[PDB]
Amino acid sequence: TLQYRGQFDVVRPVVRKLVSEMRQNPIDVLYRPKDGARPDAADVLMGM
Amino acid sequence: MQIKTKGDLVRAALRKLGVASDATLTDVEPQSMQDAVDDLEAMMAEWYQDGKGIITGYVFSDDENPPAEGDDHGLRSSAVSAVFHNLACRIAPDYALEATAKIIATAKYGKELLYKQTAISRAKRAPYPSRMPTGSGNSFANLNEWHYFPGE
C-alpha cells in the first residue's frame, strides 16, 4: 500500500558544490621536451 | 450446543434467576415463556440498532410465523451465555426479584466480549486527507503526486 515518501535532500548541494569546484579548475595535457632533446620538440604535438 | 432456540434461552435465563428449574422443583408457567421471549426480542433489537450496534447473528422472528417460541435463535456458540445472562438480568424485575452479583458480572463480561471483535473490526484508520502529496518517493515512477490508492 501507499504511504508518504518524501525526499528531503541534504547530499545534492554538496555534489553540486564539488562539481562546480572541479569545473572551475580545468586540467589539460602539456607536452614537454625530454632532457637533452631539441628545445621545441613538443610544439607540433602541442599544436595537434 | 444444546441451547438452540429462544425457548432454551428463556429456560436457561429462568434457571439462573431461580424461578423455573428442576433444581427448585418448579416448572415454567406458559405465560412466563411469552413475556420472556418478548423481553429477549426487545433486548436483541435494542442491541442490534438496525445493524449499527452489537452484531450477533440473532434471528428476528417475523409476523407471518405464528409461534415466536421455538424458533432457532441463530446465535453463535460464543454468544449464548451472554445473551441468556442479560435476559435473566432484564426479566428479574418482572417477579420483583434482583439478579445477583455473579449474574450481573457475567452479563457485563459477556456483553463486552460480544462487542470486542466488532470493535476490533471497526477500529479502522481513515484514508489520507485531500491535501496531501504522495511524495517524490512514490511519484518518481508514475507521476502520481496526489493520490493514495485505496488498497487497504
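Residue numbering for chain A follows Swiss-Prot, covering 50-97 in order.
Quick check of the header: electron microscopy, 3.2 Å.
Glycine is no exception: its Cβ is also placed from the backbone N, Cα and C atoms.
In this structure, A:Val64 (mutagenesis position) is part of a helix by DSSP. Under a cutoff of 8 A between CB atoms, and with a sequence separation of 6+ in the same chain, A:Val64 (mutagenesis position) has no neighbours. For the published mutagenesis A:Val64 to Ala, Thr or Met, Swiss-Prot gives the following note: Overpackaging.
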